[PDB]
Amino acid sequence: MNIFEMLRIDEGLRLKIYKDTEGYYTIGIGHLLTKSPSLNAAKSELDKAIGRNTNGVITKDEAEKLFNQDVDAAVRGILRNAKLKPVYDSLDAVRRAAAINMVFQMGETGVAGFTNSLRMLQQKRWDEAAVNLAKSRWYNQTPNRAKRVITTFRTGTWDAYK
Ligand SMILES: [Cl-]
Ligand SMILES: [Cl-]
């Protein structure tokens, strides 16, 4: 198991524009297109992202390409962030995948606001961090996915994904 297979399980794959859990125009493997209500603003962003007139539909390869870019960008955002970097560096390889997952889903600002959990993770207080992470809108909105990520932080194994 690795970050790619992990996110592929959490996000699914959709080849036609769809609305995410928050109601936003998304495509592929969790690629947010726009927070605007306009399907046209979404279609525009889509064509811009792919480099072609897509009419709202992409191929698997195109999906995977967006996905490759997004994971990369997620990692780089963590590495560039003064609050996230130290925590991330402190983690083992499995837990690092959990961190990437959160950033991919909620953005760097979002995660960055989990100050207390971040401190707990850095100190390696696993059960404590797990409890604190659950006290969040994130957990309340996407409980099954949150639980999976949280279990990964708690255990340091891929059990939630097996
Ligand atoms: Cl893009
Ligand atoms: Cl969920």
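Quick reminder: no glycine exception, Cβ is built from N, Cα and C everywhere.
Annotated in Swiss-Prot:
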| type | residues | note |
| --- | --- | --- |
| MUTAGEN | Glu11 to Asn | Loss of 84% of enzymatic activity |
| MUTAGEN | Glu11 to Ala, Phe, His, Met or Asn | Complete loss of enzymatic activity |
| MUTAGEN | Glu11 to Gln | Complete loss of activity |
| ACT_SITE | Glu11 | active site, proton donor/acceptor |
| MUTAGEN | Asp20 to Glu or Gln | Loss of 99% of enzymatic activity |
| MUTAGEN | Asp20 to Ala, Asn, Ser or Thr | Complete loss of enzymatic activity |
| MUTAGEN | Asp20 to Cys | Nearly no effet on specific enzymatic activity |
| ACT_SITE | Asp20 | active site, proton donor/acceptor |
| MUTAGEN | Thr26 to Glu | Complete loss of activity at neutral pH; covalently bound substrate |
| MUTAGEN | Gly30 to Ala | Almost complete loss of enzymatic activity |
| BINDING | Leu32, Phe104, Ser117, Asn132 | substrate binding site |
| MUTAGEN | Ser117 to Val | 50-fold decrease in enzymatic activity |
| MUTAGEN | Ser117 to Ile | 500-fold decrease in enzymatic activity |
| MUTAGEN | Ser117 to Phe | 10-fold decrease in enzymatic activity |
| MUTAGEN | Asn132 to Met or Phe | 2-fold decrease in enzymatic activity |
| MUTAGEN | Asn132 to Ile | 5-fold decrease in enzymatic activity |
Discussion item. Between C-alpha atoms, which of these mutagenesis positions comes nearest to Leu32 (substrate binding site): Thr26, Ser117, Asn132?
Written reply: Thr26
Worksheet entry | Nearest of the mutagenesis positions (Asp20, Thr26, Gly30, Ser117) to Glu11 (mutagenesis position), judged by Cα-Cα distance | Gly30
Worksheet, complete the sentence: In three-state DSSP terms, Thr26 (mutagenesis position) is classed as strand
Fill in: In sequence order, the recorded positions (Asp20, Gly30, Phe104) whose C-alpha falls within 10 A of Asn132 (mutagenesis position)
none
Worksheet item: Can you tell me how far the Cα of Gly30 (mutagenesis position) sits from the Cα of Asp20 (mutagenesis position), in Å?
Response: 8
Worksheet item: How many other Cβ atoms sit within 10 Å of the Cβ of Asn132 (mutagenesis position)?
Response: 19
Worksheet entry | Spatial neighbours of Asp20 (mutagenesis position) among the recorded positions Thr26, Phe104, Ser117 [C-alpha, 10 Å] | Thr26
Worksheet entry | Collapsed DSSP category at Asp20 (mutagenesis position) | coil
